[PDB]
Amino acid sequence: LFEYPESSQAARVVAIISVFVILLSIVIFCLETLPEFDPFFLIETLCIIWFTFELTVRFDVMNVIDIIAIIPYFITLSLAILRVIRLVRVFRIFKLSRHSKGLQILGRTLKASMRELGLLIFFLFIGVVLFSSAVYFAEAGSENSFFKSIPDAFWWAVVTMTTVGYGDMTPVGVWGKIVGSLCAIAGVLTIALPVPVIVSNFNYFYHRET
Amino acid sequence: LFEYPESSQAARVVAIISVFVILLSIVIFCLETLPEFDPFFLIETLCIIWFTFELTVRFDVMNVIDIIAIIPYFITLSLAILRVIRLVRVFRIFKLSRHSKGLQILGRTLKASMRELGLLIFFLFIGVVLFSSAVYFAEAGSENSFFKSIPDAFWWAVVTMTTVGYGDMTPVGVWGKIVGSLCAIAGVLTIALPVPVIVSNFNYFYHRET
Amino acid sequence: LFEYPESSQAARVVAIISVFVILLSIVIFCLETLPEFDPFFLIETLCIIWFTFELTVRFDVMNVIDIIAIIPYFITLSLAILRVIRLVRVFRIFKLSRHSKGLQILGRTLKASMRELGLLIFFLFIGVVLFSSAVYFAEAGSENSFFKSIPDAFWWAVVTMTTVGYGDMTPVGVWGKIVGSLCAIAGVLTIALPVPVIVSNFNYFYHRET
Amino acid sequence: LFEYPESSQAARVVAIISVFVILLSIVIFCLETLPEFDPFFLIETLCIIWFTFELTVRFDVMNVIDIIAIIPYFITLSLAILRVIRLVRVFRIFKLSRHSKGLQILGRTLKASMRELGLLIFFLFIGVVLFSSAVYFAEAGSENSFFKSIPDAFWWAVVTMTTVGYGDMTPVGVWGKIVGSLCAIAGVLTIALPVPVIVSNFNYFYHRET
Amino acid sequence: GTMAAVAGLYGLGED
Ligand SMILES: [K+]
Ligand SMILES: [K+]
């Protein structure tokens, strides 16, 4: 048989069934985590049974995603590894890439621009270390310093360079505010540079799709 | 008559009267909601009379907006349905599109790139689910965890992915701050990719307008 | 005379003196507002004498700025009009445009793209009114509603559309957070449309001057 | 010798050793600042011995960075100068530029675009002064003013112009919120204007290096 | 983006 990869009149209903099952599994995940809540386990078992059935029908990276989606359930049959498997259960969301034409374009854009992504993470790491050390040593003299240590300032440097915002910020001297202004400017610039190459690769793969 | 569709032969008086009545209705809406406050109903009835007269003399999406602008006033003549009709009264603001040549360019841009908006909402959905699950499972081990559940973290993931800012963020461990840094960078990238196609569509329609 | 426009050698030192006097007047302004504080008035009178001497040597918008720079000092020789004149004293900072070759490029960019700036302010007004009405009617049913009225929500809609961040946001229901996410994404899309035309013309003017 | 500046099979060993030593020095910095903490001084002495050996073997700007990386260690062998030297110790992070081909592209982009960087800092200074004085005089009439002085408003104007977010903003009147909305719009426009030439210079150097 | 700040590079929009 092996009609699944092709999209025929009898196959498109199978694709709709797979997309609905994936969305139902994601919903069961986000709902079973809720404080108000066995009945979820039955739906999760049905979803994993459909997943294993599709994988056996197909038995690249999408196959690795199909395997990773099923692995955590079979593992369940210190505490940190249990929380890690409960977290890696989320990877079921990536099976939408099998059906989504646009998500594959994003994956090809990421594979085609790993160097720019590494350059972006490098610039963020350099700016974070620099502005964290600067704001900490600016605050070192004041009594009851806002930043206990340079690593403590990493979160403030990250939220400032990305223009997310640290929220409350008042208990800070003039030098810390000057370093924060420079941090915001430099973070806007460093975020602004690698991005256009990635946007160009995405637009290229997208228009190649059409 | 049929003077309304063309703004010519001294029909500009009718167009300025329509724009003034629309702005007056919007102001009456925003002031009627004020805590300090019958006379507002009189001005609202006058604006509705002008709207229904313009529509009945005029007799596409613009006619649908002209109908929706006047339906809620007549519907008034579960409390949630009352709140919904009071909210849908706002749609009078879209009557300006008939007079604003630039707003129609925005409507043509939104129509030409519906796939772009869908891809953008899809990327935000995937990123919100992923980073919410990550930050929640990172916070699960702490006492008095800041995030009661994955759905509870959806708002934090949205405000971080868009670089709006969650505000206060202290009661969070190192792993949550790491996930938040990754969330800010990934939101930067995910909102940086579909948008330029929409900008190109808007720039093309704007140059076509002149 | 008339060496001021055509800078040469002796006319160059006059330009550096004018720039120093302008910066000194701005510093005297920002220091005169300080809580810790006659001596400031003497430096202000000296800067006003230099400004009036340059203006009388001069005898377009540049002369208008030169007039506005000295008007408040001579007006001083309800309380709200006094606060307004103390505010309009700040316009001395625009005297730098005569010496800053880049600031004139910014002024030509603003004059050459007024239609785009107005279209941007229009889109912001539309989005602010719409999302403010939405978030208010979403919060109306909750006890101790966060938003007393739609106008009260205008500041939240403005900081969300521009992604500045409202700060603490917890006392809000699910519908208000949904409207806030939609407001954030729509704010990305609105501001990011008009802007490229203002860049294109700014870049044109800049490189033409180059 | 001069074995360092080639790509010989022995040379990659020395390159990876220098990169690991630079990263270990940055780590020793960031952990020696920690509240929980001689053993760090031994690793610092080893990193400085390696840096001085690399410098004495090597013997522009790169040599100046290599000098600055080792100067603070030998300086130790008012308190404010001690804080300044402890801060300038961070410059070891810039030794990575010798190995990172992308960091040199960033340095060439900065050297080649000093003029627009100065224009951007100029626009930020102008907008900060203007909006700070505006929000201060708008808030001057309220009892218990949120802004004690125009300089006190500089941090708010900076975080708003860059859309980082001041945090809580409620104790402010209508006029201050209006000035804040204008500040957010103008800051987005003034930040966006000079970036694109910097991005174009960066992509030019990145493709010339390709 | 918001402050992702795309620098265009879509052929300047071809206009
Ligand atoms: K932002
Ligand atoms: K923000």
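Numbering of chain D is taken from Swiss-Prot, so the residues present carry the numbers 216-252, 277-298, 310-327, 357-489, in order.
Including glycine, each Cβ sits where the backbone N, Cα and C put it.
Quoted from Swiss-Prot for the published mutagenesis D:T248 to I: In mns; flies display reduced sleep. D:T248 (mutagenesis position) falls within neither a helix nor a strand when secondary structure is assigned with DSSP, and so counts as coil.
Same-chain residues at least 6 positions away in sequence with a Cβ under 8 Å from that of D:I360 (variant position) are not found in this chain. Record note (Swiss-Prot), natural variant D:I360 to M: In RNA edited version. The unchanged residue is displayed.
Mapped onto three states, the DSSP output places D:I464 (variant position) in helix. Annotation of the natural variant D:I464 to V in Swiss-Prot: In RNA edited version.
Non-local neighbourhood of D:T489 (variant position): empty, since no residue in the same chain at least six residues away has a C-beta under 8 Å from its C-beta. Among the natural variants in Swiss-Prot, D:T489 to A has the note: In RNA edited version. The residue drawn here is the original one.
Separation across the 24-residue hole in the deposited chain, D:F252 to D:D277, is 10 Å (Cα atoms).
Between D:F298 and D:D310, the deposited model skips 11 residues, and the Cα atoms of these two flanking residues are 12 Å apart. Between the alpha carbons (Cα) of D:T248 (mutagenesis position) and D:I464 (variant position) lies a span of roughly 39 Å. Distance (Cα-Cα) between D:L327 and D:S357, which enclose 29 unmodelled residues in the deposited structure, is 17 Å. The Cβ neighbour count for D:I464 (variant position), using a 10 Å radius over every protein chain in view, is 20.
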